Amino acid sequence: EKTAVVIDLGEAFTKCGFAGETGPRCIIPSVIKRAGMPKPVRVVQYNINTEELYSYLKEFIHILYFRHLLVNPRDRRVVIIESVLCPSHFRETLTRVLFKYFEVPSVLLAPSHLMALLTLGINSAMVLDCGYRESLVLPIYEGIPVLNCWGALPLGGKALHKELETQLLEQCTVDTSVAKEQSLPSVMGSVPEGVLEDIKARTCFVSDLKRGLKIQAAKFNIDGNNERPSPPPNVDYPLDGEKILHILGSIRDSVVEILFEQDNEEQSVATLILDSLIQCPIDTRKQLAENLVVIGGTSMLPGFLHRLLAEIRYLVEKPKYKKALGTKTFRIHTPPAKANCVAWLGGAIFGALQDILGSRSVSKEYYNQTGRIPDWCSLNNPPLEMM
Amino acid sequence: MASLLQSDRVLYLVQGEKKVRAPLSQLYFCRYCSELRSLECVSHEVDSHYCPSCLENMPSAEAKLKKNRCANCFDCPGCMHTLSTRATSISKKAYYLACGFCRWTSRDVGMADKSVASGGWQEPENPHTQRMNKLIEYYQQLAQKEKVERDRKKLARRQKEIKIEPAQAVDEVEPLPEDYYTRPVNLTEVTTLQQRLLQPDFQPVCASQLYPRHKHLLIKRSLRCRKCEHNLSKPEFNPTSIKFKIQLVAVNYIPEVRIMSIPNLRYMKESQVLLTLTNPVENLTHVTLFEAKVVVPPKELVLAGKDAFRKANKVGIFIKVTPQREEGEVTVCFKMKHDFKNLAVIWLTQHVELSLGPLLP
Amino acid sequence: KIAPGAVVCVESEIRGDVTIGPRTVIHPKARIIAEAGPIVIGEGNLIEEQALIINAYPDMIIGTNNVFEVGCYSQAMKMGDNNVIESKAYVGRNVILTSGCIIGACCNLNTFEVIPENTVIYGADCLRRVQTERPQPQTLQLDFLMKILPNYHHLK
Amino acid sequence: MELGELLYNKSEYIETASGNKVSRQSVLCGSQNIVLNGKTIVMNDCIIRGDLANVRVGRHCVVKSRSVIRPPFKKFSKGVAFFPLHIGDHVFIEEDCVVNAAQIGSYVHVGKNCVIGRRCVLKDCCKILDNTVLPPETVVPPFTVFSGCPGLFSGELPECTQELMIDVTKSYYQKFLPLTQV
Ligand SMILES: [Zn+2]
Ligand SMILES: [Zn+2]
Ligand SMILES: [Zn+2]
């Protein structure tokens, strides 16, 4: 039998490929590219007239299949959820576009946090999955994932662009093609995201905490108490337009301090795991502390994890979680496959799943008969097995 | 030529599962059922795979095994252009890859010269491949036991255990090296986000680790009518051939309408638009036009066989158009009835939409 | 001023104070306009058809063995040695090209930048790639130019 | 598309025995080596370099103004090889094009301000879009579209392009009439 397909889903939109582990991971960032449109158009929007979407998936799907991957779509169907929280559109719509445009011969749909543990051989919690927005923490038990201890933040990195557009604009020399120093704004009213990104992609990094905090002291120059150290060296970014964007070495340092500010807001990038452990059964915390899993492209941001853990550990001493939990370590389990890759692999794994797959799958027929696909959030999930 | 001849102003409606309006030059005519068909309404099949650079043909089974990639050709990670193999004589031929466009060479990343022109360039294997293979075998054994349990439960209502060691967690994550805090960053030495994503198995940070990837193969597509399952377009299997086995393009069966001159169009003002109707066949073809408001001549026009004015197999006709909108583009629709000789007399009625352009004030 | 061994075509349009270095060849329809100051062309330079070199006021020293392909437009104040400007490339007024630079076809160098040695500028986005391998010393392309330039054009 | 009569000043173009319409401003270098097959039109300031290698132009070819047709040279360590430049039938080359191809096939349309790399081979019914830069030794397969800087494969052309190309090239020459004084 032929296995299997893997879908774009967020930072993940770039994750087009097909099973097994050998597939290309074709990079689609994914947009249309419709001629009459300003390009590109991101067609990946919630709260969208579905029609608009309809026509978009139709066309994307058509496209991806059409070209991009050899697919011969009638034989392989997988939809990964990288969402649990996807609203019913568009899922309804996704199916809806199948289904009839695309005749779909049963489909199994599955979440990332389960596809996550598949690789470590671990059937237990914690999974933190961070990438395009809205970040999710979800202890997975052996077996049930447990939603009741459900947590979510931005960003992950979508907001880094405001933080960066802004800051780029708060620094400010562009050395324009006329050798003039000019304002960014106004030579440009905006910085396209691709710039922002590029700059980010290669320039942002996460500092060690003892000094991550002096970076914070720059904001807070209290009564002169600043102990924000000299920045690294400045960078001439060449900018397109035959412009040069000079960048302070100091921004590399600040952008990443969003992730980590403590306002009167909780420092949540850092909890999540902590606000959930307090929520979790005591009888399982023993596994959850200690056994942590981090997937998602944004943890490719270097030094992230350093702090991260330091922070967390740091925080474990805040009484509030301390008295509440007592302490212990944390150990990271990590695959060797890259952070982005674990969803993708656990999609490959799934071809193994063929004896099961067509069983735990939602039938085409059913759907043809009702068209109802269960949601965990519905009062009528039909027992599909009636069929 | 379709964009040079403004074929986009004259659209023909295809009646199928989806209503599609497109230029006649982009449409196919099915001689077996005598119906017009769009590219969207027909079925697309994979005929063959080929490399656009070495022009090697790949069978569909071979393309599946090789993940639809060319084994000898690579994409330059510098500009995405295909690399060429070059030889130098050493006091023996030594081969290296180079791009003619951006001047990138395999030496830029420290790759040693090869004794063979092709086949010596290999991609790094995934270090964790064996780990995935053991995990897959483990879950397959569990899936077999779980399947049997489900079959027993359904019937009632009507093997050395693979031990896998869990991944060892790391107690301490590698800290950021001190070099990143004070070292000047060279933006030319580090790979861009797009260049990193081209190698998703390990995503190199440094340009020296940015290995060339195998070139993607292209596909020759065949088109078939869904209603009668007959082929409308079939190229030959060999990618180097310009010949087609079947070419049933609509422009050879249905009279082709073109706009020659458009008058100054004004709101509610009758204006005469000059169209040309061309008979695509060697036989005499009879065409009658039926009804912005458009008024067409009520008389049947006879077009000469393919060997305002009459010249051979084309006649220039004026139609009267009265724009009904105060602003926007002036569009008119009419039905074109003509006789068809089915060599595979039928009267066919084609819905034709004309885009005349913006209304003048 | 034509140096001994330089080939200047009768169809070449030269205006102003222009010095042509030895073994330089100027193809038909080339336009060299020295309005703001003298243009100094070094030895072994090749200027092909439709090449436009203008030294204009803000309303020029060209090194040795440089190649100007068809339809190139160069306003540079200073060029180094062994540079190649591909067809329809534009080099702006304040561009400083050092030695061993390659500018790809249809690239627009409007930036106030000193291009470092061994830089290849290619693509619509004018991406600068520092060549990490010594570009093969153009001694091989200079040997062909020195033997081919005197043989394919009617030396005056 | 009412292909209007491309009325030219009758004094500016010389009509040859083979029906070629060549502007007086055209630059023909090595004319003994330049073979223009019948019904060819060569516009103003076109440069054809036949001094060192033969240039062969097919039937119904149209070369627009300031186009430079130059055969590619291959430098070997023991000498320079002169390659003839072969252009097929019904080839239409837009304005400001630089052609260094070894061979251009029949029914080929080269877009405006395009740069073709040395020793490129363009097959029959090829389309190159405006402002496209083809790297040296690029081979364009039949019914393929390349565009951009660098010029990359964007997609294939429908087979119907050949039928359209036949009528346009023949009509273009028929519409290219001497300016009959009104
Ligand atoms: Zn091969
Ligand atoms: Zn390249
Ligand atoms: Zn039918």
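Residues displayed in chain B correspond, in order, to Swiss-Prot positions 1-91, 104-170, 211-343, 356-371, 393-429, 444-460.
We read in the header that electron microscopy, 3.5 Å was used to get this structure.
A Cβ is built for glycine as well, from the same backbone N, Cα and C atoms used for every other residue.
Per Swiss-Prot, mutagenesis B:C33 to S is noted as: Loss of ATP7B-binding; when associated with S-30; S-51; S-54; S-70, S-73; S-76; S-79; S-111; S-114; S-277 and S-280. The number of other Cβ atoms within 10 Å of the Cβ belonging to B:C33 (mutagenesis position), over all protein chains shown, comes to 13.
Under the three-state DSSP scheme, B:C73 (mutagenesis position) falls in the strand class. According to Swiss-Prot, the experimentally introduced change B:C73 to S is described as follows: Loss of ATP7B-binding; when associated with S-30; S-33; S-51; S-54, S-70; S-76; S-79; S-111; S-114; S-277 and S-280.
While the structure shown retains the original residue, Swiss-Prot records the mutagenesis experiment B:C76 to S with this note: Loss of ATP7B-binding; when associated with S-30; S-33; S-51; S-54, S-70; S-73; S-79; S-111; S-114; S-277 and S-280.
A mutagenesis experiment is reported in Swiss-Prot for this position, B:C114 to S, and the note states: Loss of ATP7B-binding; when associated with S-30; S-33; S-51; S-54, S-70; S-73; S-76; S-79; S-111; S-277 and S-280. Taking all protein chains in view, 24 other C-beta atoms sit within 10 angstroms of the C-beta of B:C114 (mutagenesis position). DSSP assigns B:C114 (mutagenesis position) to coil in the three-state reduction, outside any helix or strand.
Residue with the densest Cβ environment among the mutagenesis positions B:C73, B:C76: B:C76, by other Cβ atoms within 10 Å.
Checking the mutagenesis positions B:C33, B:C73, B:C76, B:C114 against ligand 2, the ones with a C-beta less than 6 Å from an atom of that molecule are B:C76, B:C114. Ranking the mutagenesis positions B:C73, B:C76, B:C114 by the distance of their Cα atoms from the Cα of B:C33 (mutagenesis position) places B:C73 first. Among the mutagenesis positions B:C33, B:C73, B:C76, B:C114, the ones whose Cβ sits under 8 Å from a Cβ of chain C are, in sequence order, B:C114. Look at B:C33 (mutagenesis position): DSSP puts it in coil.
Checking the mutagenesis positions B:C33, B:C76, B:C114 for a CB within less than 6 Å of any atom of ligand 3 leaves B:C33, listed in sequence order.
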